[PDB]
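Trainee: My questions all concern the structure below.
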Amino acid sequence: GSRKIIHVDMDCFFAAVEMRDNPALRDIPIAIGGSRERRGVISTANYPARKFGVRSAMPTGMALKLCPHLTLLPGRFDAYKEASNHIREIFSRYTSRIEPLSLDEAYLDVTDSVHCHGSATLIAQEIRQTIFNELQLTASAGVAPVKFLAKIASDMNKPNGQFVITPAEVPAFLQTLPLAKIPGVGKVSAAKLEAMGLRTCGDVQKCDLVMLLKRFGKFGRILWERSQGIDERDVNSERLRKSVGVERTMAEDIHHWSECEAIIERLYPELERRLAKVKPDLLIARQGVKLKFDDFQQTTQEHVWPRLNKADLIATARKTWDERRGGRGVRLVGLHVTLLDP
DNA sequence: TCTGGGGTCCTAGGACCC
DNA sequence: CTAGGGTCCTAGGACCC
Ligand SMILES: Nc1ccn([C@H]2C[C@H](O)[C@@H](COP(=O)(O)NP(=O)(O)OP(=O)(O)O)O2)c(=O)n1
Ligand SMILES: [Mg+2]
Ligand SMILES: [Mg+2]
């Protein structure tokens, strides 16, 4: 039969949090990101800032050119994590089939429920209302027979709204639905599709799957599927974090290896703590290092390793710095571990 | 404007053992 | 009648939040 998926997405998450915890903001253009001297980027802006065209992933200086009297906050992640924990707890009250995607997003599966007589509409409605009650903070939601359509639905009545797609409304919805709205279809893909001539799902509904498979491979057949309205993916409930990293971007490029080693030594204790929380004994399936150069090119050097240790990371780093650097300076130094299957 | 810090999933391409 | 060609790694892209 038809499944019942709800996707929930907080509104302007970080900015919403700083707004609630300080309404002295609330009406000024603010953004969470790094400082311009520290070569930072906008993590998120509120609507008064977006008004000036300030977006997430935008370099901070650019956001400042668009909004000089922007109020930039560094971030308070433990609070965001508190809110995430909270809304997840709320999600549980209605179902066990919950797949978190981030601090502020999740998929919920509710096709087997008595909570609103089967009304995904009313359960979503509730969830949002109690998020506003308990957390004093808004939320938007989408409802659909499949994941990606619930994702797309949760945007369509944003902010503090919800939207519901029924199996009856799907082909109508799909005929004029732009490809760039489907998750996983970013600007590169959305360009290749333009050259190919594809803009709506309805355009893909009438092409040749052999072609998409030849020019896109996987996440090419997916497009054909989603355009036909198929997404047989399921809420995972026990999806676990496969990797953990810690990386730092410096205010000035470094050109001395001593600087690099020093930075690795400042970063490792932080890779320690975070690892000592999924595996307090220090797992490792693989470990590795990351260098970003002045020309904004990066390289990662990882390998199979038994257990987390600094010496191997510094060896690998001294080697990555002597073999891939090419006289360049480095803006970013990073540490990284992959984790085991169980 | 001069571009973060976390992560996900795919793929090419090399290297090694058979 | 000095394997080649298949596996399994690593590096990197694209995308997500
Ligand atoms: N590039 C990005 C995008 C998201 N994030 C963080 C900041 C956001 O508050 C949070 C939520 O992701 P998001 O839903 O895409 N953005 P946000 O909730 O602020 O906007 P809306 O969902 O209301 O449109 O992730 C980030 O740090 N870097
Ligand atoms: Mg989001
Ligand atoms: Mg959001």
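Numbers here mean position along the shown chain, with the first residue as 1.
Header says: X-ray crystallography, 2.5 Å.
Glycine is no exception: its Cβ is also placed from the backbone N, Cα and C atoms.
Quick paste from Swiss-Prot:
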{"type": "ACT_SITE", "residues": "A:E105", "note": "active site"}
{"type": "BINDING", "residues": "A:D9, A:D104", "note": "Mg(2+) binding site"}
{"type": "DOMAIN", "residues": "A:5-186", "note": "domain 'UmuC'"}
{"type": "MUTAGEN", "residues": "A:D9 to A or H (Swiss-Prot position 8)", "note": "Loss of function"}
{"type": "MUTAGEN", "residues": "A:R50 to A or F (Swiss-Prot position 49)", "note": "Loss of function"}
{"type": "MUTAGEN", "residues": "A:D104 to A or N (Swiss-Prot position 103)", "note": "Loss of function"}
{"type": "VARIANT", "residues": "A:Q125 to K (Swiss-Prot position 124)", "note": "In strain: ECOR 35D"}
{"type": "VARIANT", "residues": "A:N133 to S (Swiss-Prot position 132)", "note": "In strain: ECOR 34B1 and ECOR 37UG"}
{"type": "VARIANT", "residues": "A:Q136 to H (Swiss-Prot position 135)", "note": "In strain: ECOR 70B1"}
{"type": "VARIANT", "residues": "A:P171 to S (Swiss-Prot position 170)", "note": "In strain: ECOR 37UG"}
{"type": "VARIANT", "residues": "A:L177 to F (Swiss-Prot position 176)", "note": "In strain: ECOR 37UG"}
{"type": "VARIANT", "residues": "A:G202 to S (Swiss-Prot position 201)", "note": "In strain: ECOR 59B2"}
{"type": "VARIANT", "residues": "A:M211 to I (Swiss-Prot position 210)", "note": "In strain: ECOR 37UG, ECOR 45B1, ECOR 51B2, ECOR 52B2, ECOR 58B1 and ECOR 70B1"}
{"type": "VARIANT", "residues": "A:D322 to N (Swiss-Prot position 321)", "note": "In strain: ECOR 35D"}
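I'd like to know what surrounds each of these features in this structure.
Mentor: A strand conformation is recorded for A:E105 (active site) in the three-state DSSP classification. Long-range Cβ contacts of A:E105 (active site) within its own chain (separation 6+, distance under 8 Å): A:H7, A:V8, A:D9, A:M10.
Cβ neighbour count for A:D9 (mutagenesis position): 21 (other Cβ atoms within 10 Å of its Cβ, all protein chains included). In this structure, A:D9 (mutagenesis position) is part of a beta strand by DSSP.
In this structure, A:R50 (mutagenesis position) is part of a helix by DSSP. The number of other CB atoms found within 10 A of the CB of A:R50 (mutagenesis position), across every protein chain shown, is 17.
Shown in sequence order, A:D9, A:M10, A:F13, A:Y80, A:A83, A:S84, A:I87 are the residues of the chain, 6+ apart in sequence, with a C-beta less than 8 angstroms from the C-beta of A:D104 (mutagenesis position).
Counting only residues at least six positions away in the same chain, the Cβ atoms of A:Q162 sit under 8 Å from the Cβ of A:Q125 (variant position).
In the three-state DSSP classification, A:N133 (variant position) falls within a helix.
Long-range Cβ proximity for A:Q136 (variant position), meaning a same-chain Cβ under 8 A and a gap of 6 or more residues, is found for A:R20.
For A:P171 (variant position), the same-chain residues 6+ apart in sequence whose C-beta sits under 8 angstroms from its C-beta are A:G229.
DSSP classifies A:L177 (variant position) as coil under the three-state reduction. Within its own chain, A:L177 (variant position) has A:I152, A:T200, A:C201, A:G202 as residues 6 or more apart in sequence whose C-beta sits under 8 angstroms from its own.
Under DSSP, A:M211 (variant position) is assigned to a helix (H, G or I) in the three-state scheme. Its Cβ taken as reference, A:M211 (variant position) is surrounded by 12 other Cβ atoms within 10 Å in the chains shown.
In the three-state DSSP scheme, A:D322 (variant position) falls into the coil class. Under a cutoff of 8 A between CB atoms, and with a sequence separation of 6+ in the same chain, A:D322 (variant position) has no neighbours.
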Trainee: Specify the count of other C-beta atoms within 10 Å of the C-beta of A:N133 (variant position).
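Mentor: Around A:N133 (variant position), other Cβ atoms within 10 Å: 10.
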Trainee: I need the CA-to-CA distance for A:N133 (variant position) versus A:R50 (mutagenesis position), whole Å please.
Mentor: 26
